[PDB]
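S.K.: This structure is in structure tokens; I'll ask about it shortly.
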Amino acid sequence: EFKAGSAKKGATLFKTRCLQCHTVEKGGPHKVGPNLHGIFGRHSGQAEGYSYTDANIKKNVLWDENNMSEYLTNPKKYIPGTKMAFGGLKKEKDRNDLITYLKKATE
Amino acid sequence: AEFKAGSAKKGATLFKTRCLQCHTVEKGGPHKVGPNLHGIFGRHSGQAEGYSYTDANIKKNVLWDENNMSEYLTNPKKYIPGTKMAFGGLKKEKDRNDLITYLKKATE
Ligand code: HEC
Ligand code: HEC
């Protein structure tokens, strides 16, 4: 399960693996992927001004640290049909660190 | 609600004293007052066949996990208004953590 880690390590992971497609700040733009401000406690597929797959929408995930960790392990396994082109983060430590960063960066 | 892994030993005792009267956990275990909970952490609410749910539980369509289960068990009728699960709730985070640690193992 998710355990608080290092947002410092997390930020580097996010920057090298996610930032290309996602911004995190309030009012930051949608790009290849949606802006993630407020993602934790929001349902999947709900950010306005972004065109999602029906798959992402229908999943009805209420994003939290634990289901995010499962998603990021292997996105297409968690949401078959998703257009997020990301293989996954296999190490629990990396997901813990990334998610620690993301919670703080998107709140 | 935050979840932290706890004691399944303590969780099992919580399950026996607070849940077992209405629920089974094992694969193929019977529906009773409440539905069998095998596989609950891989599906949405209201989806076990052979059990008659409220519309409220079905409509909620919650994708159960540790965090939202913890929120639900704090106060079920608040989380799913109109649910017929007659359970007041587990007010202490430690108890929820322990129970959910047990449930993850017992229902897998
Ligand atoms: C493009 C090459 C991306 C990279 C790299 C990552 N993500 Fe992504 N993500 C992308 C798209 C196109 C989408 C929408 C998918 C769909 O099927 O519609 C997403 C979606 C997410 C989500 C869910 C957002 C929501 O429901 O509002 C999350 C939480 C997310 N992505 C996170 C994320 C992280 C943390 C990344 C690096 C580890 C990452 N993504 C990479 C496109 C791309
Ligand atoms: C009867 C007196 C119950 C007790 C005690 C507990 N539960 Fe229950 N639960 C009960 C019913 C009748 C229902 C169906 C509710 C409806 O509105 O249709 C439920 C439902 C659940 C669920 C959702 C299951 C699903 O969506 O498939 C869960 C996860 C659940 N119950 C768990 C649970 C736990 C952990 C309990 C003790 C702490 C517990 N319940 C007590 C009836 C009763």
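Using Swiss-Prot numbers, chain A covers 3-109, in order.
Cβ atoms are placed via backbone N, Cα and C, with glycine included.
Below are the features listed in Swiss-Prot for this protein:
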type    : residues                   : note
BINDING : A:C20, A:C23, A:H24, A:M86 : heme c binding site
MUTAGEN : A:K78 to R                 : Loss of methylation by CTM1
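Explain the structural surroundings of these features, please.
M.R.: A C-beta separation below 8 Å, combined with a sequence spacing of at least six in one chain, links A:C23 (heme c binding site) to A:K33, A:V34, A:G35, A:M86. When secondary structure is read from DSSP and collapsed to three states, A:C23 (heme c binding site) falls in the coil class.
All chains included, 16 other C-beta atoms sit within 10 angstroms of the C-beta of A:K78 (mutagenesis position).
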S.K.: Taking the center of the Cβ atoms of A:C20, A:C23, A:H24, A:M86 at the recorded heme c site, which other residues in this chain have a Cβ no more than 8 Å from that point?
M.R.: A:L21, A:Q22, A:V34, A:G35, A:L38, A:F88
S.K.: If you draw a 10 Å sphere on the Cβ of A:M86 (heme c binding site), how many other Cβ atoms land inside?
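M.R.: For A:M86 (heme c binding site), the count of other Cβ atoms within 10 Å is 18.
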